[PDB]
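Only one structure is covered here, and it is reproduced in the block below.
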Amino acid sequence: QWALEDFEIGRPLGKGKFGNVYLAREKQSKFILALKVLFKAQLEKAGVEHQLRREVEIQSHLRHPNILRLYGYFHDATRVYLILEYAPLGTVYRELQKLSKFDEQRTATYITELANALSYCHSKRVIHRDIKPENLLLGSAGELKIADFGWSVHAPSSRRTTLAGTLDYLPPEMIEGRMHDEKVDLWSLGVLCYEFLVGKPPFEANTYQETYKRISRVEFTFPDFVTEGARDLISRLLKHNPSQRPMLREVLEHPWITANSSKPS
Ligand SMILES: Nc1ncnc2c1ncn2[C@@H]1O[C@H](COP(=O)(O)OP(=O)(O)O)[C@@H](O)[C@H]1O
Ligand SMILES: COc1ccccc1C1CCN(C(=O)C2CCC2)CC1
Ligand SMILES: [Mg+2]
Ligand SMILES: [Mg+2]
């Protein structure tokens, strides 16, 4: 169906490990979108064809305002191209670099939007497993959208692919290569809430080895300015034991969230 000829390409929107993403416009309709470019040689070398297929299958069938749309794909002997919804206000990651810290209203609103999208995902036993600021994008009204479903699976699951970069958002069961389910995304949710309010992730360290130790022991502390409500929610999500982490409805109905969010469930 679609091929490269059907699009005029524009400015680079960002870069990932495999992803090189560009603004583009379809020639006959003038529809504006984002083109995620992947190099076949690099995909084959790392052996992640299965992740690519998963990304397309899962993201094209999900429909939710807080989840980024994937419309289709094509390829041409050097490259694979994913056709995505364009997010005009950028990543949450860039916004955090701009402001250093978010206030409680901004943080609680993002958490609600995230929890709504994840509740929709989990109702199909889809778990994302790679929730972090560079994979959260912003729509034209500043609403959060989850993206990058390349690491997603159906629960329960083991891990067959090598962990690449940072350990900062991953739970103990995940880094220890044990068995895991939906509760992994709730741990990541707790890491995010902390990083939004403080400006850095709770287990951050100078080395891989020390970061691993701080995660498996759940060693974090709060600066003075973090309020009691925020501490309560965060302490509930960052539990070593998966089964002790709350349900998403409990997050959406937490008093600190309801007192500070500007959006509903
Ligand atoms: N639909 C989009 N709209 C705007 N920017 C995007 C979009 N998709 C990706 N980006 C930018 O490109 C980066 C990499 O995209 P991603 O799909 O996360 O690639 P990877 O799979 O390599 O992580 C993102 O962190 C973001 O900066
Ligand atoms: C249903 O197959 C796909 C769904 C989404 C994306 C890609 C595919 C196919 C399988 C992957 N591939 C390739 O050339 C591989 C990637 C290294 C060569 C393109 C065709
Ligand atoms: Mg990514
Ligand atoms: Mg990816």
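Residue numbering for chain A follows Swiss-Prot; the residues present correspond to positions 127-391, in that order.
The deposited model was determined using X-ray crystallography, 2.0 Å.
Positions of Cβ are set from backbone N, Cα and C atoms, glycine also.
Marked as active site, proton acceptor by Swiss-Prot: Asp256. DSSP assigns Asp256 (active site, proton acceptor) to coil, not to a helix or a strand.
For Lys162 (ATP binding site), the Cβ neighbour count at a 10 Å cut-off comes to 22, with all displayed protein chains included. If you look up Swiss-Prot, you'll see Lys143, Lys162, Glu211, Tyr212, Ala213, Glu260, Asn261, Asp274 marked as ATP binding site.
Quoted from Swiss-Prot, the note on the mutagenesis of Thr287 to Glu is: Enhances interaction with TPX2. Here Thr287 (mutagenesis position) comes close to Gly173, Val174, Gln177, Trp277: these same-chain residues lie at least six apart in sequence, with C-beta atoms under 8 angstroms from its C-beta.
Recorded in Swiss-Prot as a mutagenesis result, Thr288 to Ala carries the remark: Reduces cilia disassembly and kinase activity. Following the DSSP three-state reduction, the secondary structure of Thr288 (mutagenesis position) is coil. Within 10 Å of the C-beta atom of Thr288 (mutagenesis position) sit 8 other C-beta atoms, taking all shown protein chains into account.
Around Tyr334 (mutagenesis position), the C-beta neighbours below 8 angstroms that are at least 6 residues distant in the chain are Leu293. For the recorded site, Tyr334 (mutagenesis position), the DSSP three-state label reads helix. Quoted from Swiss-Prot, the note attached to the mutagenesis of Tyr334 to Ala states: Reduces binding to MYCN.
For the mutagenesis of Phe346 to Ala, Swiss-Prot gives this note: Decreases the interaction with phosphatase type 1 isoforms. The structure shown keeps the original residue. Its own atom aside, the Cβ of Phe346 (mutagenesis position) has 18 Cβ atoms within 10 angstroms in the protein chains shown.
Rounded to a whole number, the C-alpha distance linking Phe346 (mutagenesis position) with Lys143 (ATP binding site) is 29 angstrom. Around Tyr212 (ATP binding site), the same-chain residues six or more apart in sequence whose CB sits under 8 Å from its CB are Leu139, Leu149, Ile158, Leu159, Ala160, listed in sequence order. Overall, the recorded ATP-binding residues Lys143, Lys162, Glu211, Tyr212, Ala213, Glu260, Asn261, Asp274 cover a maximum inter-Cα distance of 20 Å. In the three-state DSSP scheme, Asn261 (ATP binding site) falls into the helix class.
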